[PDB]
Amino acid sequence: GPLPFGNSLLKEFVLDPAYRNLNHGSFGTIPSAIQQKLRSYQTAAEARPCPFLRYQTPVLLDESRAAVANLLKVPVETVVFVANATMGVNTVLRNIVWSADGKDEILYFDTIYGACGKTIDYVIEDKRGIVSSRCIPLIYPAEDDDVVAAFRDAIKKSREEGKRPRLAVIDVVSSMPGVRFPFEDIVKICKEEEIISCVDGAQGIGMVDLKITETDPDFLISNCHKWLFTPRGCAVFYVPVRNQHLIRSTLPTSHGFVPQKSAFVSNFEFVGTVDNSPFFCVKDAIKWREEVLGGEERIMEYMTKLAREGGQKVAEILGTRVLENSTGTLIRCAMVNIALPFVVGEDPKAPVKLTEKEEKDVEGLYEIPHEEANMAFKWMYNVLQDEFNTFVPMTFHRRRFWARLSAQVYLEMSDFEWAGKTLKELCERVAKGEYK
Amino acid sequence: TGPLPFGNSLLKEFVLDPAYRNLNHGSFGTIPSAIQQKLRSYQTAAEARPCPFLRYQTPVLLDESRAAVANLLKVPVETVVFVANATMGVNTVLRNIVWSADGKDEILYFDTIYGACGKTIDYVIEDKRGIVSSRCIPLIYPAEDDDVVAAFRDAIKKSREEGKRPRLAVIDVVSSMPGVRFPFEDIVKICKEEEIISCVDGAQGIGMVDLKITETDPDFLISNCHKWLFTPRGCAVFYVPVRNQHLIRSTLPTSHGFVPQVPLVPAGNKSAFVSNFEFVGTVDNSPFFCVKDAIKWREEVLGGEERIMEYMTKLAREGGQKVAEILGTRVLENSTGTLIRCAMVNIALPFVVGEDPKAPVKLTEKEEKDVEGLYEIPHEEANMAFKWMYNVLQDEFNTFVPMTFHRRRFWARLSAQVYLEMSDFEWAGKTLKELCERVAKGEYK
């Protein structure tokens, strides 16, 4: 029968017992059963290299493609595997052929993952200005209607400057801070305005319902290794058949390229010699999650729930607040952001006006000078690793640090109490100027 | 205390299926048992403390592998980084180059180029929309070194006669199919004299032949550690001299290290170029970490690179010559004896393909003479017998031998290694002879 969740599930994983994984959403981890699968695939790869790697790779790729396509409730013809979410997003932006008039614009939000945003910057440089970008700023906690309105106005203004909004990079769950993004509304608007919806769902599969067929996005990428208990280096690349021809070359270009089972799927099977063992394990992690655990719906339910209550406890212990909007839609995933009980001094080169609510929430709190903000940032990262044997990423947003905690099926309420008491002591020592 | 002897006694150090005979190490390579344990040891550390290890020990272990591989190559440590594979590195070069605005730049390559690399040229032409073109140089094998150099000089000179500008050249160290040593020293020197970017595909390189990087001083060099350096699959070393590192604007894929054009405080640290390759998307970097362990294992246990390379190249010639003797044919070699300057050999199979009048090949007299009396296969059935030989070699004989179809002849490519010996090539001759006798009897059908 399926196992109970919580710390008893640590028996099934291979984490250091002295280390506490409060940041699963960054690199993920795999249970013992999947680690043994991974090494089994490598053993077979080294036993008979050419026979296995040439002819058993496509069989094992298809078995993982079928298992993950059925998880997403999409046709198996629309899914392939790539190294990671960065590789997949690069595969989209590097393949798009932009309009000859040079009016195309890429729309994105300032919460974009750094590597993705820097991919937009390079693509613009590589294409020699045939395409430009429009950065949409977001203030968190962000109401869902305000995000939509910020997207519609960026579309409107882009046309008023004689530009053509061509493609938008849309998050399912954003990275920093870790919040559920209203991607359903943004992709729908991309349809209405004929904008390519490039959905960065790296924080996606295994954690939240992606609603692929319902949302019908032009492209979707999601990290199996983040929240599907898949070995590191595995992202699922979703492309509907209508758009597969736009992916002219894989990344990198390999034997499957055609100069001017479908050809799109066959192209991704061999893209240079790699260890494909993470890809092969996808089918095993899905079956492991369904047989050993209660299944996808039971897993996601526990994590998002633990994320709301765990963060709320951390907020109580710290005397602050979780990051959430009025509709309670930011914490619709396994990650939650809690403000730290201090404030950073204003930066003279880029002063940030605070709303009345934000400035009210910081009085009585210790203030760090802005010149020491980066110094305090490093000190907190080092201390959490060396003295507390954990890691907590922190988003610097509007003169405040928001700690991101990741719930998991092997965590429980006591873990978020420890995180609350840990961060509390950490911030008390920051208040005493221990970072110097 | 001495280094371990070579041959089948060395198989106990590897993890090959004892029933499987690996005559094709040059395609995917393999690793000794000790290195596979290192790979899994790095995996365990990654899952024990993911964030502390993957963020802060990754650059440390990369730096140890970079220093270890730089000393083997005898290059400055700042000129080497690690990328996923050879198909990743050549792409990194061809996609970062900024082509002349006038549209006269063209890329010159030989028709023995690796298939993925050739199509990488085709796509970059398509992606960059005709502002760069390509010029393919056909090669006839066995090719004399002077003739290769001659065709390169003729294509450069010709190139300019159509108002084009030869800008970059893709140059092999050891070509894939057929597996032969290429005169890259001459071609790279000619690229400097003619001001052409030398992009050296040395995937068949490190661990097998002396790359002579400092002597060659190429513009870009790439080589697969997982092919001939006993490194786990998914590892190629990317060599760029500091003078050319600014030309690599973005890694593949683009990641946090990319700096947009249009202040600093670098201090005296790792260069931006080297830092850029440390995090280019989340991957299992365990193969990269094992580079220092593989190089050390080869030095301590096997006696070093020179002893390893010298045995494999000697076994290639003599082993290949016995396969040719058993088959009654020949090895692929020119008058200069420089093709078999590696651990791979090509031996012609004792039959000939019927001529295809779609692309009829005009053979020399030495091809007329050497095919006289041999059983001829009709050209309809060349591909049919090609696939049938592959399946039988795997299903009946439990091995794999890749074959180049070149000028109405098949050349089986064999790979020598430290765990193989003379008896293995005798088995290859016996197997290939039994295989070709059954092809003459038309068993493929």
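Chain A uses Swiss-Prot numbers throughout; the residues present, in order, are 22-281, 295-470.
Backbone N, Cα and C define each Cβ position, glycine as well.
Residues or ranges marked as S-(hercyn-2-yl)-L-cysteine S-oxide binding site by Swiss-Prot on the basis of experimental evidence: A:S47, A:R438. Looking at Swiss-Prot, the entry for mutagenesis of A:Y134 to F says: Lowers catalytic turnover and allows crystallisation of the enzyme-substrate complex.
Neighbour count (other Cβ atoms within 10 Å of the Cβ, all protein chains): 23 for A:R438 (S-(hercyn-2-yl)-L-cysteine S-oxide binding site). Annotation for A:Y134 (mutagenesis position): spatial neighbours A:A106, A:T107, A:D192, A:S196, A:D221, A:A223, criterion Cβ-Cβ under 8 Å with sequence separation of six or more. Annotation for A:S47 (S-(hercyn-2-yl)-L-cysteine S-oxide binding site): same-chain Cβ neighbours under 8 Å, separated by at least 6 residues, are A:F425, A:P427, A:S440. Secondary structure from DSSP puts A:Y134 (mutagenesis position) in coil. Once the 13 unmodelled residues between A:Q281 and A:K295 are set aside, the endpoints remain 20 angstrom apart, Cα to Cα.
Under the DSSP three-state reduction, A:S47 (S-(hercyn-2-yl)-L-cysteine S-oxide binding site) is assigned to helix.
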